[PDB]
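Q: Take a look at this one; I'll ask things after.
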Amino acid sequence: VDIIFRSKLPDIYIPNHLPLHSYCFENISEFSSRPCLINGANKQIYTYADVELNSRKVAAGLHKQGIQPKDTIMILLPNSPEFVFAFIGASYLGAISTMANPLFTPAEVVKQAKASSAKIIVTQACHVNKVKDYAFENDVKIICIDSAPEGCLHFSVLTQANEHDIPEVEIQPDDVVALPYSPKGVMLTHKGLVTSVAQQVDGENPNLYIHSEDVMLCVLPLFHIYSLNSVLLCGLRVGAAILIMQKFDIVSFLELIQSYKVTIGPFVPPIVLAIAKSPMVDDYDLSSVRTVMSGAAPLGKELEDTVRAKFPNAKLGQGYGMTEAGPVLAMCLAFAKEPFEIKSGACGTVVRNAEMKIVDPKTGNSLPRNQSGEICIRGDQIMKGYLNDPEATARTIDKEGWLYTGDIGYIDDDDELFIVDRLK
Ligand SMILES: [Ca+2]
Ligand SMILES: [Ca+2]
């Protein structure tokens, strides 16, 4: 009988026996013809029908390239449609996507490629130098999304494959599907990610209310779990438009927000500082943005004031995330369909269908409200473990299923989480 905390919302039914793709597209028929991915640079629009078909084609293509269930591909791509097709294609096969920052060094990319046992690297022509001769010696294929160099395949060999050549497969809930690194490979499963997505956007009163006429700006990098999950996956679930920006600069960012009337803005302190200093911000209609969320460190008081002055209809709020946790441990309840009050400085309320407690690090004993200790969470959304490192897993998830974040915070009288130390 510890002191356990739960969400202010009720639990919901979570269909986490479904594979990730079957869950994200479960309600595709309600929005088959709506915009799904919008490429900000060239304005190309893929509907939900196109996105699913493209992902299944990519899956058959990966199959023809020798990817079997539980094999791993690496995505070394900026935000782009191809990132999505690769990621979802690997999921259709029951295979694993490890994603990496394309601006990594050769030594960085290669170390992740070998720890993850990646059979294919999907990349841009301009980055092939970093891996081309590593790939060569270890029979790892290279596929480029813009143009193949001598010894690589062009991504059309996947996107043009026959969708009905996807092999019959028996995906299990605990099968790994996503392997971001944090450096340790964090094994996220179909069950985890479906749970995490449902805890965020499903239910009669969703913790984060998004619907199929929203436009979500996808400028935060998809190779970080924060956006992979809370923008792409959640957006797919509810049928929203995912307006992809491949790299941030302030002008096209304001341009895309006005022209596409972005309603959901996943920002980070470096973005709001660009907004603060850019003279041209006052020359754009940004009234479409109704929800702004932080994906990294908290904005602070000045940056929060910038968002309130430049985005007049934007609700502002802070969550709390960690890669091993799914990533989302807590969500801002001001974003709920039927909103709750919040408080400056708070990092949200623990997700529904989960338990949280605060563990004094000397004792090991759960703490009351308004006292600081290590944040711990438990639920189906958390990782399965670190890849090939059972010991580091055993020090991070205990025997009762509790994940120890290493962050110090407390929960106050209104079930609002406050974090006081993130430096481990
Ligand atoms: Ca065909
Ligand atoms: Ca199954």
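Here chain A follows Swiss-Prot for its numbers: 8-189, 196-437, in order, are the residues you see.
Including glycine, each Cβ sits where the backbone N, Cα and C put it.
According to Swiss-Prot:
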type: MUTAGEN; residues: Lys197 to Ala; note: Reduced activity against 4-coumarate
type: MUTAGEN; residues: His237 to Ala; note: Strongly reduced activity against 4-coumarate
type: MUTAGEN; residues: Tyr239 to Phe; note: Reduced activity against 4-coumarate
type: MUTAGEN; residues: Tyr239 to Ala; note: Strongly reduced activity against 4-coumarate
type: MUTAGEN; residues: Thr336 to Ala; note: Strongly reduced activity against 4-coumarate
type: MUTAGEN; residues: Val341 to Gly; note: Reduced activity against 4-coumarate
Q: Using a Cβ-Cβ cut-off under 8 angstroms and a sequence gap of six or more, which residues of the chain neighbour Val341 (mutagenesis position)?
A: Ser209, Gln212, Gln213, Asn242, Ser243, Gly332, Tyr333, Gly334, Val364, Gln394
Q: Cβ-Cβ under 8 Å from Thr336 (mutagenesis position), same chain, 6 or more residues apart: which ones?
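A: Looking at Cβ-Cβ distances below 8 Å from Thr336 (mutagenesis position), excluding near sequence neighbours, one finds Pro187, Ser189, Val199, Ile238, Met396.
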Q: For the break between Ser189 and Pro196 (6 residues unmodelled), what's the Cα distance in Å?
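A: Cα of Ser189 to Cα of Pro196, across the missing 6: 5 Å.
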Q: Just to verify a number: CA distance, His237 (mutagenesis position) to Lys197 (mutagenesis position), in angstrom, no decimals.
A: 14
Q: List every residue in the same chain as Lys197 (mutagenesis position), at least 6 positions away in sequence, whose Cβ is under 8 Å from its Cβ.
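A: Non-local contacts for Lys197 (mutagenesis position): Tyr188, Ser189, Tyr399, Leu400, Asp402, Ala405.
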Q: Note down the number of other Cβ atoms within 10 Å of the Cβ of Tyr239 (mutagenesis position), including every protein chain shown.
A: 23
Q: Could you tally the C-beta atoms, other than its own, that fall within 10 angstroms of the C-beta of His237 (mutagenesis position)?
A: 18
